[PDB]
Amino acid sequence: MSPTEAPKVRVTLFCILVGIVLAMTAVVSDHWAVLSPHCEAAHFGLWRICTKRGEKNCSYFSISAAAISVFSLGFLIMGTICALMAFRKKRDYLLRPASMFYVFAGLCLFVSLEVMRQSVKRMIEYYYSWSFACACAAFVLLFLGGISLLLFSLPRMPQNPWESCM
Amino acid sequence: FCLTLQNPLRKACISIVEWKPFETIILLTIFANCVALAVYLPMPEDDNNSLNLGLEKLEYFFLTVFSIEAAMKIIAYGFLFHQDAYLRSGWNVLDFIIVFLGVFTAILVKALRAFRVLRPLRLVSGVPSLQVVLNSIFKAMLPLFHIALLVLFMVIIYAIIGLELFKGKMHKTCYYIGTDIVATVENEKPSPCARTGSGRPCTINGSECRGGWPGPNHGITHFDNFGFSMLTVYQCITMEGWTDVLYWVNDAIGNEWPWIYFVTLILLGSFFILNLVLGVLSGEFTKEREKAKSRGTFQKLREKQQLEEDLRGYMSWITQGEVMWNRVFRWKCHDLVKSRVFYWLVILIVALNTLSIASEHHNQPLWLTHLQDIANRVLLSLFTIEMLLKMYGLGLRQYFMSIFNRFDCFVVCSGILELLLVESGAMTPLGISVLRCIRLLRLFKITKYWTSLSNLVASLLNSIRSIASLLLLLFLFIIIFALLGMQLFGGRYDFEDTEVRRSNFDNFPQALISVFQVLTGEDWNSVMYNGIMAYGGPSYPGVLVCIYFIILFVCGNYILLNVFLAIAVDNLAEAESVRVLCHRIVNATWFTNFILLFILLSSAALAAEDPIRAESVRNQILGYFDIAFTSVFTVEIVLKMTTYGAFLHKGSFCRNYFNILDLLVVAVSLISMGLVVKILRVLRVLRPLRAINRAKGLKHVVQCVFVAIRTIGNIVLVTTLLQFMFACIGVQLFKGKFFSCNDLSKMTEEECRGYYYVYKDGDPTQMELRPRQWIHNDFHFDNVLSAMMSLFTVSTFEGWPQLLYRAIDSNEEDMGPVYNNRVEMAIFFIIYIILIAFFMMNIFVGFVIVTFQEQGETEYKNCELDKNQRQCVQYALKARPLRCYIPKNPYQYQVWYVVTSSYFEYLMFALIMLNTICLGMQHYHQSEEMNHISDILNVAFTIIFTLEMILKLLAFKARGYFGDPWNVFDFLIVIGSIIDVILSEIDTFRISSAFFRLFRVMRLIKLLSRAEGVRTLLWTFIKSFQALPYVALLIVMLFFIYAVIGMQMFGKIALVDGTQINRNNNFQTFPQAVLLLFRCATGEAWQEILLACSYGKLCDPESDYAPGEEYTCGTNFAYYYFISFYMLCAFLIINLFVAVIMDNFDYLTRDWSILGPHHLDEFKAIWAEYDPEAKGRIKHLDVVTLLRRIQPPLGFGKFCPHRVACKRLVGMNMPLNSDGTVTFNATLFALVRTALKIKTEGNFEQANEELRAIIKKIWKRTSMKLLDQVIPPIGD
Ligand SMILES: CCCCCCCCCCCCCCCCCC(=O)OC[C@H](COP(=O)([O-])OCC[N+](C)(C)C)OC(=O)CCCCCCCCCCCCCCCCC
Ligand SMILES: *[C@@H]1O[C@H](CO)[C@@H](O)[C@H](O)[C@H]1NC(C)=O
Ligand SMILES: [Ca+2]
Ligand SMILES: [Ca+2]
């Protein structure tokens, strides 16, 4: 009862469901970094490296961060199954792994950031793009949101000593 | 175990062995050893002087006399005379040196040379009273054991995390083009590089970063090899040199990640030594609360000192009637002396004297030094008269009896002696300086004031005689380590180099400065890096000389932490005796929550301005974001004044609200002209201070501290007099010195000019030609104001060595330094440093003793038995049974029958320990066969730990498995490990995996899970995190204001490397200016940053400054700034010290010997054995077997079972419910009343209803009579 009923989990679960949609947006989107040689300008993506001059020619060649992002959506699938089973039998405890899965969904997005930040250094002029900024805010939503839902799931240190951690 | 028990004439030896003065003959011969080892001058490569060569033969005297003694001690008793353990070392010292004579004949080696250092420990065992001290010093070490064992786990976590994150990262260099020389700039430490991104472009112009070794300090500050990681997170923990290990990583990886490693090592290293100092002060205070009940004896004491008060007074009534024309002069000497006049005639003289003695320049042009001599001549003529008027009209015997006027005798005589001795002329110029320093004692004339002065000296001088036992142990501790270090290092500081390794040990005083330097913590880093590099620099056998500078710094502080208690037990003995519309708006939720959200957006832009561009895109955005924000602000001060009016300024929050708003409005008047400027911008920072007065926690903390200042004020007013008195003796003795010429060979004014040669590295084939000028050593002693500056930094234990070693090297007025002239001027910096250490400690004890009064002020409302007797009632009245989540399904029940046992308990504890050492090894340039094994290991230890959470989840049936947080923490580790295995091997089909590795480390935190005595100490602090974080809010605010004030002001500051404002230590951005202030908050060489901000620094060629003005961006507000930051950091960190007394007070006043709740907390765990269904009602049959298995502090005897415990339980009014199922609460109350002593009926029923009144008085819930039904269960 008492975890789920307070609005503390209301605001925090809602914020997460924003960043879930942002995360699903940031994976399938194609604008991470601007290739700008000066033409044969392009945008790095997790699945496609599309060449643009107005002629748009999309293909692909950064292998690592693609397979990582599969794992990041895999926890976002599992992190929502546990949350939907939570509210329906007065079971509070399933928020405990559900807050865990969002954090690893956050960190594996952060790895996909720093691999793509690394592949720029391999290669001409570069700047970042909008879906990279989408992936930064999808991190902060999830990583703070998973931790805050973890803290809100656990009860209060016994404060006084005769009701320790139950 | 006696030896043959014989009686020859040897029995007469026993009458001579133990006579009377046999102690005295052995005291006078061990003291000779102390001098025999003090004049031992060590020599570098097997050399011996003459006196060093004669003292080798003098050991054979002290070999045989300690053998003539000890063999007679054998003849005296025998093998049972190893009974004194302090005599057990006696034969131990001798039995090595007899082996040394054997190895002496092998020559016709230096390991036994070091054991003769141990001999003055015999000087302890001889002299008693120091048998009191060493016995008392080990008895403090029992309650400190859990604090010290968590710091031992604090280092091992941060050694493994710093080992795996930073292995091999430092080894890059910035060598020249292709050479072997490491490229530096003139002060720049040889700091690493990286060819790849984020760290050091290496712009030293003709140099390229190549592998090999640039390294940290010389090899000693790595992060590979478990022993170096653990060494360089040790040094970091002592807040000394933690910024080089930060700025080296931050130079090799790149910043913005590794700051979070060290500023959580400091913030946890601070917090768990901050509660080590409060650890020792727990164990000895509870002893002293048991002697506070002699309140009727101070009633006898203050009568006796009232009797001593009258008896001296009436006797002066007798005295001044006996010695009584000349009486007509007498009444004149009552009416002039005791009048209001000499309360004010003397001050004009005295305040005119302390301006005479503190004028004191270097040059004093010509007229000042004539006034110095006439004033002294004039003001003595008032001194004698003032004295002489007390000579006639006060009584002769009354005058000399007072100690303060006996002091005034020594003043007036010495003034006359020093004036006439100059007129005699026959006096050395060494002596007239001494006479000048004698006058300086007149400053205590001022102290005829201070009303509690006689209370104050009685506080301090009573404390010293509680320290003079321990302080003589501290001085004999610093001798053993000075005699040891002279044997290990002993002029091995040869090094074939040219830099000054100045704190060497090749002397007895130089090893007595140098030990006392690493004792006080200042710069023991550079010292340890020389003892390591003297032997074998870094290697196997050689870095075990770290162990000398560890035990010197741990034990040498633990002695000095024990002078902190003996004061505190002595200082505790004295403490025992339409306006409706504007009315809603101010009280609206729409407006208050508006402001709190608006403050946070006001200061987020004000945090990160540019702040040095003045033209860029980050300005035009913020100028629109600033002027629009001043509008709302001023709008708020309208709506407050339309509710009350002009009389609302009473509150201290509204006096600041009307101050910051009016200045932000005039910036719009100052922006109205540009279309004064930046001053009014910074007056907008005050805002969030208003939000601090909207916080309530601080009202308790800040108020309790200003209670403590009222009683310590007396001490603070004296300790700032000594910094004026030792300024004026410091000026007097070091005027015009510290005036050093650039090449150290020219020694005077005119001829330190022109160009010279600076020879690089070491050899005279790399001449560079620089100019030379006078360098003035920046913290000179010239003015009394300019000497309070320098003596303020040696007061904060920061930067004294460099300054101290300068004060040694000085000679006559305008002359450069001579190398080791007059080491006798190191006694100034020692006595003063020791003194200020003693007045800084008496303040600290004050803030402790005051708060332990102020917390017990809440428990003066007592009418009750005791604190332990208070909590155990609240432990019985409030507690409830335990889970006991026992399963059905005997397939599953067999699985649970394994998991909760000691099979899994001892096995999963075991495989962490193998997982520790698997992470323990992990060194650098390891083999590829070892890389293959630890990659398997990691895979092995994940499969086991995920097999833990499989078996437990199939046992605990999800409900219960998420219940405890430790299992939820395991689920965080397991998945982070599985995603660490997968991420590594997908790569084998990758730098980013460095975070996922941390998850591999966190398994060590599963260790403390079973460590029951440690977890109970962390959980105390999380429960204590109540009154702390509002005090932490003022810390954050403090760092926030001083960041923004300096960022506009100390920008434009030209990040030239080598000049201590550099690329790691910027003032420019906001988080670089927070870290700089965290450097000055832990005292890390803040004295340089002050000198970096000045008036003649460069101005960062991105700013404007367009003609000429290229060396005028420094702003000397820095002296007003770093000093005013340093006291406001010192005062507020004391409020962190006070706030930890606040909530931990129940833990710091414990008595874990009488009624420790560890017996209570374990007592719930026997209930799960016999009541497994959570019914909360036992049978009255198996309570009987439950009594016998607890522990004899809370259970019963091993004489089991009885008619005694069974007599006890029938002797308790134990109720029997339906069928005889008892609750735990009635049983808990009876079995706590077994220790909480009791009587028969009459006193029992009187204790019951009084417990009903006391609990209901405590109960703010006037409802819930089930607690009164619980007293019907516990009492009836
Ligand atoms: C109970 C109270 C404490 C007891 C006090 C004494 C503690 C034990 C002291 C150990 C004796 C060390 C011998 C000193 C000379 C070393 C030998 C040598 O010359 O080799 C030089 C060589 C080269 O150094 P070198 O270059 O300077 O010398 C060259 C000169 N010739 C050629 C003549 C030798 O160094 C080595 O490679 C071997 C070093 C020996 C091992 C180093 C360990 C010594 C320090 C251990 C720490 C002890 C801490 C004491 C305080 C802690 C309290 C318990
Ligand atoms: C070193 O730098 C200066 C100016 O920064 C430049 O004039 C000079 O050419 C540089 N040296 C070399 C070898 O390029
Ligand atoms: Ca220090
Ligand atoms: Ca320091």
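The residues of chain B that appear here are 32-139, 161-376, 417-669, 788-885, 892-1205, 1229-1515 by Swiss-Prot count, in order.
Yeah, the Cβs are placed from backbone N, Cα and C, and that goes for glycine too.
A C-beta separation below 8 Å, combined with a sequence spacing of at least six in one chain, links B:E614 (Ca(2+) binding site) to B:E292, B:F1013, B:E1014, B:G1015, B:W1016, B:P1017. For B:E292, B:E614, B:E1014, the entry in Swiss-Prot reads Ca(2+) binding site.
Around B:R1086 (mutagenesis position), a 10 Å sphere centred on its CB holds 16 further CB atoms from the protein chains shown. When secondary structure is read from DSSP and collapsed to three states, B:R1086 (mutagenesis position) falls in the helix class. B:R1086 to H appears in Swiss-Prot as a mutagenesis experiment; the accompanying note says: Shifts the threshold potential to more negative values and lowers the concentration threshold for channel activation by caffeine.
For B:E1014 (Ca(2+) binding site), other Cβ atoms within 10 Å of its Cβ number 21. Listed in chain order, the residues near the Ca(2+) site other than B:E292, B:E614, B:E1014 are B:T612, B:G613, B:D615, B:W616, B:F1013, B:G1015, B:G1322, B:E1323, B:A1324, each with its Cβ within 8 Å of the site Cβ centroid. Residue density at B:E292 (Ca(2+) binding site): 22 other Cβ atoms are found within 10 A of its Cβ, drawing on all protein chains shown.
Under 6 Å, Cβ to nearest atom of ligand 4: this is the test, and of the recorded positions B:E292, B:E1014, B:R1086 it is passed by B:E292, B:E1014.
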